[PDB]
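What follows is one structure encoded as structure tokens, with my remarks underneath.
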Amino acid sequence: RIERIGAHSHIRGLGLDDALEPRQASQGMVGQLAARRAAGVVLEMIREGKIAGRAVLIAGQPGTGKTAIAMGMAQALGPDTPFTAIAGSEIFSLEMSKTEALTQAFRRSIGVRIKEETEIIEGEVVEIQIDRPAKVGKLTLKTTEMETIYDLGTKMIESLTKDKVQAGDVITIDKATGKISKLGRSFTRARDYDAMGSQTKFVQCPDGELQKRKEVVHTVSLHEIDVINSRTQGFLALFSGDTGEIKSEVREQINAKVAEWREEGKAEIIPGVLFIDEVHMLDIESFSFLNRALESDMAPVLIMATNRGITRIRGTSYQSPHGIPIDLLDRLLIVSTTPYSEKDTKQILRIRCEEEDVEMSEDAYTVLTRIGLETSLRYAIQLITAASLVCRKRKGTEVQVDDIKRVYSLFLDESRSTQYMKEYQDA
Amino acid sequence: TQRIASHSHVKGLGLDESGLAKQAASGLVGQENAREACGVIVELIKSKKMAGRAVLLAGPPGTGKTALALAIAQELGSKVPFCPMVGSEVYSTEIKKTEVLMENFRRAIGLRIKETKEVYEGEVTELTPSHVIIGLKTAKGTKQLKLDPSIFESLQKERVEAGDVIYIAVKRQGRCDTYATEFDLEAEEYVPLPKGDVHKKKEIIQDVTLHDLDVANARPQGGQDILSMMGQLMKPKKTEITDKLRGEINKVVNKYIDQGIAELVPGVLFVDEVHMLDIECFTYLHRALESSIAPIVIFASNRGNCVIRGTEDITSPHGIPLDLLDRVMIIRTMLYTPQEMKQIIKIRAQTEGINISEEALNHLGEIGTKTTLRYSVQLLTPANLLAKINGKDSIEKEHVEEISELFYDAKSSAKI
Amino acid sequence: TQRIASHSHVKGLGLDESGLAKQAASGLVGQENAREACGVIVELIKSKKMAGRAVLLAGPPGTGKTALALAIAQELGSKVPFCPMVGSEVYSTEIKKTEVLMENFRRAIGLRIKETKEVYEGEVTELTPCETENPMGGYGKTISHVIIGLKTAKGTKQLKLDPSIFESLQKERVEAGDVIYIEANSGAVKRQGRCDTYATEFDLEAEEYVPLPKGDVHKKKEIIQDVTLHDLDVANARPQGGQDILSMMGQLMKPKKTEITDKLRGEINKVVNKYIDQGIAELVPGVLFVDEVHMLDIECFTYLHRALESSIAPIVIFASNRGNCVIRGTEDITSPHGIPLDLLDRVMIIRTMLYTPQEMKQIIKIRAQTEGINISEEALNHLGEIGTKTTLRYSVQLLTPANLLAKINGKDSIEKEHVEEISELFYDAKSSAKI
Amino acid sequence: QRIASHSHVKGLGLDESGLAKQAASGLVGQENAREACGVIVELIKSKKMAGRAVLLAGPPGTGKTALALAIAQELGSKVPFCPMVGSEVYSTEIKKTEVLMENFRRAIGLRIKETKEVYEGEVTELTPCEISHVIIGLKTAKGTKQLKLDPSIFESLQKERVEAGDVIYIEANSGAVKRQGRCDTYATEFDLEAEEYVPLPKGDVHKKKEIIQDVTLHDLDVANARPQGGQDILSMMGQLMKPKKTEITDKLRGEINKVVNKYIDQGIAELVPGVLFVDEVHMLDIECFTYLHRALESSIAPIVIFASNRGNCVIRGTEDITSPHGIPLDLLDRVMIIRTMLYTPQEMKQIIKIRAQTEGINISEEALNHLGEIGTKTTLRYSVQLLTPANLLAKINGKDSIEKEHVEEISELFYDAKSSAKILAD
Amino acid sequence: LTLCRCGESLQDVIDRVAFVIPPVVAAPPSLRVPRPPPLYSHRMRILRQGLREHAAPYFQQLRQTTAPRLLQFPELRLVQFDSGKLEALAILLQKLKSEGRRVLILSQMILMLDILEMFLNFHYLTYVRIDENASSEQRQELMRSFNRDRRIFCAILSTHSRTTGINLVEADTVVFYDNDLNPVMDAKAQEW
Ligand SMILES: Nc1ncnc2c1ncn2[C@@H]1O[C@H](COP(=O)(O)OP(=O)(O)O)[C@@H](O)[C@H]1O
Ligand SMILES: Nc1ncnc2c1ncn2[C@@H]1O[C@H](COP(=O)(O)OP(=O)(O)O)[C@@H](O)[C@H]1O
Ligand SMILES: Nc1ncnc2c1ncn2[C@@H]1O[C@H](COP(=O)(O)OP(=O)(O)O)[C@@H](O)[C@H]1O
Ligand SMILES: Nc1ncnc2c1ncn2[C@@H]1O[C@H](COP(=O)(O)OP(=O)(O)O)[C@@H](O)[C@H]1O
């Protein structure tokens, strides 16, 4: 519950209507109807997943809400669909090539819902009488509507001895493997032992004696390749990034078995999204790889964001729009974000204030909207926070003009920093 | 259903009996000379006589060189391996670059080997022990096998009532014998008694590539000696040596071949984005193509006359040096006309599952010939979604117009 | 050993109750607006309401940016963690730059985890009161309870524990006369060792005899452990327990610091939230002071202005000393403070003016005081004058050598002659430029 | 013998008075550089100085490497001589500075004087008594006795699969090994056991001899850079990086130096400083020259001979700084520079004749003149290279010696750098 | 602490690792072995000493040795999914067991009997198979074991034997999995 509000916490989805009509202000967003409708339609395409290898480029001036609309789409997509957010400079690893990192990122945003039929027996253990030789045992499971006694085997008795199960424990035994899983207790333990005090759990299902076809959908991403590349996979799946596995017999074989599962009804493919923020940091080799990697059937939807116009492509000398080669730039379609006006700026500032739980006068809102239209929006939020803190220190109830104007001089913007920078501190 | 891809519409070259390139067939359209050259190339591949040859599918962007190579692969068939590669793939941080290209050349080649495996299955009746005289029982009969100690099982593998299946080089405890009536609740699950004979030999025609054997003999993981387990305990790697690469492997493969044990299956290696490879890659490819054991390689370049990477001083056509560019045949693909653009747009819409009206198709073809064909191809799906939202089953001109208004092409974005 | 560091006089921002700035601000002098901004941002930190916020301590060299940084750090107190980092440390040959930055961000975040355990200890006097066989079945011999006579230094208290634990008692060598470590819920017995009262001087053995427990038998030990999120990341990264990890050759290379985002985020964050909302731990976000931020590559800034966008990112205090300079890793891309113009928009710039000659004199005097050497009025005036001429940091470095020269010359206080001689024996770079 | 490029150089060619003869010991001319070489070789033989540097500077093909090999030969195999190349410093698993320090350490050698004795004995007489005391029998071709050993030797022996009738070597201080069979294993007619047998050893049952093993400090460092084996720490598999990344100097090299000094004071060890010949010095980076001009100043640095072929050029790693000999002025100073002069046509012909005599090729008078002319035309190395195929063709054509026709034909067949560049303009 | 190692909500890590293991090594051979016709005693002794030293720490056991996978057997689910008849049979048997009625499964092919055996094992339904291989007395013994034994749920018959030995019925529920439409077979089959 203790998680602080970040720069994109004010947004909590992409405000859209039944007909995908964008709204002025909803779900923490304001203005920018065109790019928001583009986000809505690409999100509909993602949730459809019928087509693979689609790319979208979010372009615009800084502070136009590129990362904002990206996080909004991520939120609107909701759980059950992977959304791999990554920065352009994260692919540069000292233990795995750029192409390998891109393959990892692509396969990481693809999920397979594996269906598994289970048969679990549950109930209340009324009698767990076990005859230890130092071989024979019987279990008396009880439910709210029926009871049954089961003769326990040697291995089952040993498993029960492993996980201590006293009378009155709510357990869920899997008839397939016999794994002992304790859920709780139905009553106290004799009220006499001067220890082991806990709370009592609710009774089990009436038909819990034998659940026939308990369906559990195990969801896992296509990053499962780490499970095969090495005999010990947890080390690679948890921390180790040195996963330069062999592409042959791993990628192709896993894809083939995933197709077999999809055809045989075991699992279903759920393509996610790969959001590369500041994609301009990718080397030209990474762009050349994305050009081809984006053509596979397992290719997720590649959302990218650029904050530049004509700029040199990293790893070469010639320039291209958005710092992306002409090929990949032409392949994808671009979503331009128009700057926000004064009203939109004021509304965004008000939404941020509401998020931060801070209140300020109308004149404060006006002067702060002015300052934000002049300097920037993020700087306006910084001033919101600073003025709220100055007001709290001042013992006031709401932020007045005298606090925003004070924190404006206390904290400087880059435009004024460079102005006072004429002291030639260093070069 | 299977999700659509970028090149899932191409099914093959679609040539006539004499190789005549039809206007449109097998998903492809246009590029008659290119598709005829590709027919000749697949004939070469099927010949399985020449080795080390290569071809360059150099052409302007959007001509379909990649889709063309994928159609070539489809036409060739799944038997002959077709290894796709990106120029950036060679750049690795654990294996040498030229060695990456070498292992790619190797994996590109296929090998179909035949082997007879003796399998021992049945419920274990006796497990008395170095050599272990195990007893397997099946519906046919019982046999006391004089198995070797190397197969002695470490895990539970109960002495009795355990169903085991062994083959000569690991054992698999299938499941517990069908004693479900002995106990009412037991952790172990049961399977029926195997009906097949204990000792059975089955011939499996397995298809593998030469690089599989290469990397396997490089760092084997079989055997039972402790030194082996300690060696393969952690950090697998690459960079097989040339002496083991050639020599022993080629000799054993030729042995299997001339003895009827295996059958060589030459494949293809599609090195895409060759225009951005370093000069070292080209210098190694020089000798690679000049080898009696190198497979066919299909290159797909997109750049024109540009500076070769790794030198940043000298320029050459197609970003490939002249000495190499001459070693590979050139396939010149031309740009599609607005008519061909509209035709391929309609083909993709049919494959992609989208219904488009005549006016909508015309507007899409116009937007394509104006900005880019692939741009309209990308706009196809958004228009279908807009139609669905608006309740229209088929796309109309207004839908594609609104889509284009929402999404700006690369050219328009650059104009801004 | 006091081991006076370069600048240890700073003890805090020294702001008045009203939040304004004063001269004697707990060691640090001058820099009114800068110290007020430091107070505002430290109040922000204490609020623990905002995350991913960065501040830039831009200012010419010698303005004491690191000084005020350590001041605000001390003001925060040892309670919240403070991870100092320099731009050069990001360049690692084994782990990528962005992952080092993320590890530093994690270190900057603290987490106090409490743990209360009810345990019983004392000299055991085992005895099983015979009880009639299970009344539900037939007859025979059973045990319904097992009484353990735990004897502690304060007294004795018999515990009628559950009989099922008898297996644990027999498992370990729990004989009458030894100290056992009982657990309330688990019940597992862990023998500490025999009582020292029986440790005869003639018995040769160690680690087997332990003193009697002091206090009541029932002890509710409350312990708190403060570990940063990076500590938990590292702990959950590497394995432990068998699995042939004892190998030397193929395992001694412990520097596998490479980390993935799935483990870093996700499960760890969820378990932290579970411990927080359940009452087992309390999150404590700290601060990440990054001096020489201009030394980072553009591949580092492009990841910084994305990590700062996360809700979990802590407060970062950048301190750039250079001016308009080309960004590292870029082709003649000049930007203010050597930082891309895109990141400067996300940081609050706290400008620091140059110290007034009077402030120079105050700094020299307080540094001399901290060093513990008396300086005459004339010597202090000469030190202030030379600190006005050249860089101020040169004067403070002339105190200890001048002090030693004075002590060796037979005098206690630093006379003007001593500083005059040291200025000719040692000089600054501005004068050394005369090649 | 597989005559090499510097085989005829079997010495430096200095007389008793120290002057360099006009032509002797395989060398011809170059009296000044030969005198400098004969002075620095005496400097090295003095064994008193440390870290002194030398630079054999001069145009290409002047014999600087020949002079280095002559110095090495004159010094003799009793002192270490490490032939080193600049490109070798660019290691992938060890830093350049560390490779340079390892070469410096290799350039220092010490002789270990030790008198070891053995206690070979018969296993058939194995009769322990008490595990606390054991006795072994001795039966050689010259005598028979018995010995008494500490039970530790009996443990180390039974560790090996000893059998009756085997020859076992027992050292007086530590160690033991088995030799199977003493003319009794093949007698019983039992088949082989994957090992070869050996008859009983001759000589006395107890032997003693003086031992002198030439070991260098780098060997000690490498041996101390590992756990030495023994217990579970003995784990060793393929790919083991025996040349580990680096080894600290204060706590590892310092201890080696201390123990060496101790054993020298005790008279057990004798130090013999060697020479470090670093060829193609211009290939080293500036960050290597800066550490080299400082490491050779230590009290333990040996004599280092340098050789810079190319003249003034840009220093490696700088791209802007240019210094003579491709070496910075910092390292250039403090290094005695020995200038090598070019050879005269008569000296070239004499060197060609010496090469022909050494390699076994026989050349005629006119043939020698033509070969010397072809050499002075472009370079002596071209004539040295053409000398062999000339005699090869002569043998093919049935001629024992080389004539004008054969030399002219082989010169027209192949081409030199000058000739190649002349025709390369096409 | 405990982690999920994946995106699933909650599940045993062992189950996670056991579910997804598609690939097996393509062609793993044994290790290379130098073959010098003479083997010097020194190297062989050193190698034997090393093997003995490595075998001494056996207390670890390498946790099953983590041996590679080389078989990749087919999933048991495919037995049912491969045929809708078996899915309908699963539904019917689940219904009948929820009702408590035994089942008498009738099939014609012995291979189909093995298929039904694997299917019931997938459903954990205890069964007793009576086929032609078992002699008349063995068939009667199997029928007697099925009768009066409420722990046995299903009974599988071949429908091609005489079956004149069966005497008593338990739950009066029969399932004709296969239909033969043969002249004499079906007649006497349905009759008995
Ligand atoms: N539509 C919007 N609604 C609310 N805040 C916005 C919006 N657009 C931009 N911002 C704010 O501007 C700052 C930077 O803009 P951002 O959302 O990152 O877009 P961009 O990626 O173009 O900078 C952020 O702090 C963000 O909160
Ligand atoms: N001959 C063709 N027939 C049908 N469609 C084509 C043809 N050539 C190209 N395409 C289409 O053009 C799109 C891009 O072609 P592509 O293979 O990427 O060209 P390139 O290889 O030059 O990048 C593909 O999605 C495919 O639909
Ligand atoms: N206001 C001040 N009062 C006392 N000492 C100061 C003050 N400002 C700077 N100093 C001194 O300056 C020295 C270093 O300052 P520092 O924080 O490193 O600035 P910069 O990093 O810009 O050089 C410290 O040793 C400290 O003693
Ligand atoms: N003084 C000499 N007398 C005889 N032969 C010489 C003499 N100097 C050089 N040579 C020969 O000339 C060749 C030059 O080789 P080298 O010493 O490598 O030249 P550089 O001076 O470039 O090192 C050597 O092979 C050597 O045999």
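By Swiss-Prot numbering, chain A shows 18-151, 157-449, in order.
Any Cβ shown, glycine's included, is placed from N, Cα and C.
According to Swiss-Prot, the ATP binding site annotation covers A:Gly77, A:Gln78, A:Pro79, A:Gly80, A:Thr81, A:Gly82, A:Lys83, A:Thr84. Listed in sequence order, A:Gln49, A:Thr359, A:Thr360, A:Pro361, A:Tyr362 are the same-chain residues at least 6 apart in sequence whose CB falls under 8 Å from the CB of A:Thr81 (ATP binding site).
Swiss-Prot lists A:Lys83 to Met among its mutagenesis entries, and the accompanying note reads: No effect on interaction with NOPCHAP1. A:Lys83 (mutagenesis position) counts 24 other C-beta atoms within 10 Å of its own C-beta, drawing on all protein chains shown.
Contacts of A:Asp299 (mutagenesis position) defined by a Cβ separation under 8 A and a same-chain sequence distance of 6+ are given as A:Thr84, A:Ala87, A:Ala102, A:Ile103, A:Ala104, A:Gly105, A:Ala327, in order along the sequence. Here Swiss-Prot describes A:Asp299 to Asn as a published mutagenesis experiment; the accompanying note says: Abolishes ATPase activity.
There are 25 other CB atoms within 10 A of the CB of A:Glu300 (mutagenesis position), with all protein chains counted. Looking at Swiss-Prot, the entry for mutagenesis of A:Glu300 to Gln says: Reduces ATPase activity. Decreases interaction with NOPCHAP1. No effect on formation of RUVBL1-RUVBL2 heteromeric complex.
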Three-class DSSP assignment, A:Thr84 (ATP binding site), comes back as helix
May I have the list of same-chain residues other than A:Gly77, A:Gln78, A:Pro79, A:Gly80, A:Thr81, A:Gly82, A:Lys83, A:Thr84 whose Cβ is within 8 Å of the Cβ centroid of the recorded ATP site, in sequence order? A:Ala85, A:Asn329, A:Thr359
A:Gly77, A:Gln78, A:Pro79, A:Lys83: the recorded positions whose Cβ falls under 8 Å from a chain C Cβ: A:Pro79
Any same-chain residues 6+ apart from A:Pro79 (ATP binding site) with CB under 8 Å of its CB? Would you list them in sequence order, or say none? A:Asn329, A:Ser398
Between A:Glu300 (mutagenesis position) and A:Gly77 (ATP binding site), find the distance joining the two CA atoms and give it rounded to the nearest Å. 12
Distant-in-sequence Cβ neighbours of A:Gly82 (ATP binding site), under 8 Å, six or more positions away: A:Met46, A:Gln49, A:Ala52, A:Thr359, A:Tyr362
Compile a sequence-ordered list of residues in the same chain as A:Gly80 (ATP binding site), six or more apart from it, whose Cβ lies below 8 A from its Cβ; state 'none' when nothing qualifies. A:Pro361, A:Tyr362, A:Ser398, A:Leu399, A:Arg400
Around A:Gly77 (ATP binding site), how many other CB atoms lie within 10 A of its CB? 21
What's the CA to CA span in angstrom from A:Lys83 (mutagenesis position) over to A:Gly77 (ATP binding site)? 7
Measuring CB to CB from A:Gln78 (ATP binding site), give everything in the same chain under 8 Å that is also at least six residues away in sequence. A:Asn329, A:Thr359, A:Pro361
Would you mind pulling the DSSP three-state label for A:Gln78 (ATP binding site)? coil
For the recorded positions A:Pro79, A:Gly80, A:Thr81, A:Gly82, A:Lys83, A:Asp299, which sit with their CB under 6 angstroms from an atom of ligand 1? A:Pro79, A:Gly80, A:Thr81, A:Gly82, A:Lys83
DSSP-derived class (H/G/I helix, E/B strand, else coil) of A:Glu300 (mutagenesis position): coil
Within 10 angstroms of the C-beta of A:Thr84 (ATP binding site), the count of other C-beta atoms across all shown chains comes to 21
